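Undergrad: Sharing a structure here in structure tokens format.
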Amino acid sequence: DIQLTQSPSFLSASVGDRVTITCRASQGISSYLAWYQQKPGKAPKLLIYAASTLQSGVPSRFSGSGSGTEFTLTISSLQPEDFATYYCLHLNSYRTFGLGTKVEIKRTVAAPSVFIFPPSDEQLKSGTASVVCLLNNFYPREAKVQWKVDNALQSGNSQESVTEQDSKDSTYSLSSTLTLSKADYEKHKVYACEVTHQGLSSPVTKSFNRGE
Amino acid sequence: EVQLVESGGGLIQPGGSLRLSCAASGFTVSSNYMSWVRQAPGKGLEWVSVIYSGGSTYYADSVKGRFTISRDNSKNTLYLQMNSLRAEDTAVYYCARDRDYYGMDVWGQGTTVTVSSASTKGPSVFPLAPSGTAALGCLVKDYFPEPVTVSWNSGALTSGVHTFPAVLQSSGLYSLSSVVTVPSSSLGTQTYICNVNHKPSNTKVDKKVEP
Amino acid sequence: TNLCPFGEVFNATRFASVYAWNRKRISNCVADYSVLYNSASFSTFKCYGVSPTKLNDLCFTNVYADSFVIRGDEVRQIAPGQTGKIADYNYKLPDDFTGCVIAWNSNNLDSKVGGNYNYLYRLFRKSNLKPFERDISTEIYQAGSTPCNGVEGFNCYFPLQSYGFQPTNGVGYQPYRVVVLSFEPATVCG
Ligand SMILES: *[C@@H]1O[C@H](CO)[C@@H](O)[C@H](O)[C@H]1NC(C)=O
């Protein structure tokens, strides 16, 4: 049991840059390592095997290098079609992939615009309340939604998802849903989501009072 | 030409069993190392199993005792027999030709396996009602299985639309949101309808979204 | 009265690649195996036919000493009933093996800064070896339906690969030297 750790999980860069992705083995594994590329909705592709050997037909800007404990994959001058996720893999009577590195398009910081949506009367009739918080067109990816209910910080009753980088402005959007039974939803007044983000000087809170 | 095509994926209940097939061209399956690799929704690649040209087989711990890799030389086809399936076995399954030290150079397009107790169900669509940029949308809640398609004004409204990845709730049903931002000046003058289509249940919903 | 030359197999300065594993035939001599077993310099000393401290008390028609180098994680494959690239394609012990498997880390001798590429093992083969089969072929391996005609390419692979032994390898990837003693009108006794 040799553990592979790939870093970073997310890397932002621009066309023409030199990007470096690292895979670290808990023990020296010589050249028993390969690198793969995967674009969304598509099958993996082999890039490099035996640590530094470039697979045939793979552009020469891709190169790999490894000592035994530290392996890096280097894209010498990033091309638009190189935005993708990259996985290192280790092998011998098994195959083990690393967690992966997503290479994303760099751009300037952009604060989200924040909206909160109360549950529709129609859904309430059915006995559940969904409160939704939208964070629209922000960059970078990292953002914190904190649901507050009558100023009690909520935990364990929310799920969120995030879009892929937008094809025209390279921003993300995020949607977080807070789910309550109707009875619980009726036993509280102020519903808020508080958003922390690098493009905001202070956290921004959008809220509403139940039934106003 | 060189090709791998994987079929056999579909919906199955926890505890059930399913056999995947991978039909190859341009190389000899029984002459090669052959792998299955999978990818759960929104997660990384996980190696599953390998067969050596001489017939030895190996398995990831997470499927050991439940999966069996095999092949049929006369059909140049590779198989993965999956028993005692679990919800977390839900993934796209790929086969690859495996060159060992030299890596996996030829991949299939993948086949989808879905393991779930849930039974087919169309979504409820609830408005995400708005309060120079306004936001509105539709909450597409409690459907199964994936996917749904969402459009706005029958395709006429595309700018500013974000349709978010579905989440899988603890109920076993899926929920998704689709939103658009518009000039707030148009909230009183433009009709905004979201068109929700869930073919597995043959369900179509248009829902007008207003203040 | 004469001593079996176990020293010149265990202490040989150079060891074979596993795919071309060496075989030494011990005949017409006396052997003290409890001196091997009392060496306490071997990380592996597993005997499969009969007790190791109880084998200085037996006779055999012929004793074979096979020796080679493999990586550490592969030493477990040198046992009856195992599978893997070594057991399947390089050196295969029978299911009814009677004998002893001895191994020790040889990182000090068989790895080099920069990497020692002299030790090779068979990577591609259509079918598994029979017990005690030695395949020294270097023909190009045909992984598809077109014959290779001695040219590496798509579906045409050189069948051997080299372990890159470096001293900074983890011990599972470091070189181990292995000696396999198999026990076959007596010629060798204790
Ligand atoms: C190998 O050499 C050492 C040093 O002389 C010796 O003690 C040992 O007995 C030798 N090994 C064998 C198997 O004779």
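For chain C, we keep the numbers from Swiss-Prot: what you see runs 333-516, 521-526, in order.
Backbone N, Cα and C atoms are what each Cβ position is placed from, and that goes for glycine too.
Features from Swiss-Prot:
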type	residues	note
MUTAGEN	C:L452 to R	Increased resistance to neutralizing antibodies. Decreases HLA binding to NF9 epitope. Increased binding affinity to human ACE2
MUTAGEN	C:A475 to V	Increased resistance to neutralizing antibodies
MUTAGEN	C:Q493 to N	Reduced host ACE2-binding affinity in vitro
MUTAGEN	C:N501 to Y	Increased binding affinity to human ACE2
VARIANT	C:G339 to H	In strain: Omicron/BA.2.75, Omicron/XBB.1.5, Omicron/EG.5.1
VARIANT	C:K417 to T	In strain: Gamma/P.1
VARIANT	C:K417 to N	In strain: Beta/B.1.351, Omicron/BA.1, Omicron/BA.2, Omicron/BA.2.12.1, Omicron/BA.2.75, Omicron/BA.4, Omicron/BA.5, Omicron/BQ.1.1, Omicron/XBB.1.5, Omicron/EG.5.1; May enhance affinity to human ACE2 receptor
VARIANT	C:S477 to N	In strain: 20A.EU2, Iota/B.1.526, Omicron/BA.1, Omicron/BA.2, Omicron/BA.2.12.1, Omicron/BA.2.75, Omicron/BA.4, Omicron/BA.5, Omicron/BQ.1.1, Omicron/XBB.1.5, Omicron/EG.5.1
VARIANT	C:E484 to Q	In strain: Kappa/B.1.617.1
VARIANT	C:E484 to K	In strain: Beta/B.1.351, Eta/B.1.525, Theta/P.3, Iota/B.1.526, B.1.1.318, Gamma/P.1, Zeta/P.2 and Mu/B.1.621; May enhance affinity to human ACE2 receptor
VARIANT	C:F486 to V	In strain: Omicron/BA.4, Omicron/BA.5, Omicron/BQ.1.1
VARIANT	C:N501 to T	In strain: 19B/501T
Undergrad: Quick one: pull the CA-CA distance for C:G339 (variant position) versus C:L452 (mutagenesis position), whole Å only.
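TA: Approximately 24 Å lies between the Cα of C:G339 (variant position) and that of C:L452 (mutagenesis position).
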Undergrad: Measuring Cα to Cα, how many angstrom lie between C:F486 (variant position) and C:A475 (mutagenesis position)?
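TA: Between the Cα atoms of C:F486 (variant position) and C:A475 (mutagenesis position), the distance comes to 8 Å.
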Undergrad: Cβ-Cβ under 8 Å from C:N501 (mutagenesis position), same chain, 6 or more residues apart: which ones?
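TA: For C:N501 (mutagenesis position), the qualifying residues are C:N439, C:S443.
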Undergrad: If we take C:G339, C:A475, C:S477, C:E484, C:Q493, C:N501 as the recorded positions, which have a Cβ under 8 Å from chain A?
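TA: Cβ contacts with chain A under 8 Å: C:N501.
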Undergrad: With 4 residues left unmodelled between C:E516 and C:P521, could you check how far apart their Cα atoms sit, in whole angstrom?
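TA: Per the coordinates, C:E516 lies 11 Å from C:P521, Cα to Cα.
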Undergrad: Less than 8 Å, Cβ to Cβ, versus chain B; work out which of the recorded positions C:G339, C:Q493, C:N501 satisfy that and list them by sequence.
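TA: Near chain B - Cβ to Cβ under 8 Å - we find C:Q493.
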Undergrad: Please list residues from the chain of C:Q493 (mutagenesis position) whose Cβ is under 8 angstroms from its Cβ, counting only those at least six apart in sequence.
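TA: In sequence order, C:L452, C:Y453, C:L455 meet the Cβ cut-off.
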Undergrad: Do you know which of the recorded positions C:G339, C:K417, C:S477, C:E484, C:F486, C:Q493 end up with C-beta under 6 Å from ligand 1?
TA: C:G339
Undergrad: Could you check what DSSP calls C:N501 (mutagenesis position) once collapsed to helix, strand or coil?
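TA: C:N501 (mutagenesis position) sits in coil per DSSP, no helix or strand.
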